[PDB]
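Below: the structure, in structure tokens.
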Amino acid sequence: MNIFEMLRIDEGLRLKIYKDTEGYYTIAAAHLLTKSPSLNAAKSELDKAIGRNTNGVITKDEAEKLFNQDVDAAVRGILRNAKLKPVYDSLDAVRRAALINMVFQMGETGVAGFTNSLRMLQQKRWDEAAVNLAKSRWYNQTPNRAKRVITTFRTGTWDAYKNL
């Protein structure tokens with residue numbers, strides 16, 4: 001288990017264009033292509049990223065290239081952010097994976113807004129951090145995923161991703 005397996009489980013890896021929970025065309029691991037209702041616009045943005053006429057279907061290798069880049073962006077966003085960086089520096093490897101998972105799902109700005117929970121995580125108060133996170137809007141939206149990520153922050157282990 002590592003950050004890539006973790007995200008593959010929570011996000012999945014689609015090889016064909018699919019619709020977001022808001023109707024947005026997407027692919028790979030929650031990789032936004034376009035916000036317009038036009039499939040053509042979706043297919044066109046995919047081809048510029050891939051470099052060929054995908055017609056809405058890509059290979060595993062291409063899907064994982066997109067995935068790898070997005071995971072790299074999430075990690076960059078953390079290191080360039082004044083609030084995330086110090087928390088990330090203080091976490092062990094497993095909990096770091098949980099921080100990356102959140103940034104990847106919500107973006108560096110969104111996660112940076114959890115100022116209390118972050119301070120909690122920095123001071124190593126796992127149990128309090130978990131309870132505080134459990135009553136967020138994020139948790140309410142995606143219960144199963146948020147529970148797995150919270151459990152990871154709490155325990156410092158991968159049990160929530162091994163017992164499925």
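Backbone N, Cα and C define each Cβ position, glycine as well.
Copied over from Swiss-Prot, here are the features:
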- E11 to A, F, H, M or N: Complete loss of enzymatic activity (MUTAGEN)
- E11 to Q: Complete loss of activity (MUTAGEN)
- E11 to N: Loss of 84% of enzymatic activity (MUTAGEN)
- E11: active site, proton donor/acceptor (ACT_SITE)
- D20 to A, N, S or T: Complete loss of enzymatic activity (MUTAGEN)
- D20 to E or Q: Loss of 99% of enzymatic activity (MUTAGEN)
- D20 to C: Nearly no effet on specific enzymatic activity (MUTAGEN)
- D20: active site, proton donor/acceptor (ACT_SITE)
- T26 to H: Facilitates transglycosylation more effectively than hydrolysis; covalently bound substrate (MUTAGEN)
- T26 to E: Complete loss of activity at neutral pH; covalently bound substrate (MUTAGEN)
- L32, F104, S117, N132: substrate binding site (BINDING)
- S117 to V: 50-fold decrease in enzymatic activity (MUTAGEN)
- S117 to F: 10-fold decrease in enzymatic activity (MUTAGEN)
- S117 to I: 500-fold decrease in enzymatic activity (MUTAGEN)
- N132 to I: 5-fold decrease in enzymatic activity (MUTAGEN)
- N132 to M or F: 2-fold decrease in enzymatic activity (MUTAGEN)
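Overall, the recorded substrate-binding residues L32, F104, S117, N132 cover a maximum inter-Cα distance of 30 Å. When the Cα of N132 (mutagenesis position) is compared against those of the recorded positions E11, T26, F104, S117, the shortest separation belongs to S117. Taken residue by residue with DSSP, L32 (substrate binding site) is part of a strand. In terms of Cα spacing, the mutagenesis positions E11, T26, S117 that come within 10 Å of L32 (substrate binding site) are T26. Least crowded of the recorded positions (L32, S117), judged by neighbouring Cβ atoms within 10 Å of its own Cβ: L32. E11 (mutagenesis position) sits 12 Å from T26 (mutagenesis position), counting Cα to Cα. When the mutagenesis positions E11, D20 are scored by other C-beta atoms within 10 Å, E11 scores highest. DSSP assigns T26 (mutagenesis position) to a strand segment in the three-state reduction. Within 10 Å of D20 (mutagenesis position), counting C-alpha to C-alpha distances, fall the following of the recorded positions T26, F104, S117: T26. Secondary structure from DSSP puts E11 (mutagenesis position) in a helix.
All protein chains shown were included, and the count of other CB atoms within 10 Å of the CB of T26 (mutagenesis position) stands at 19.
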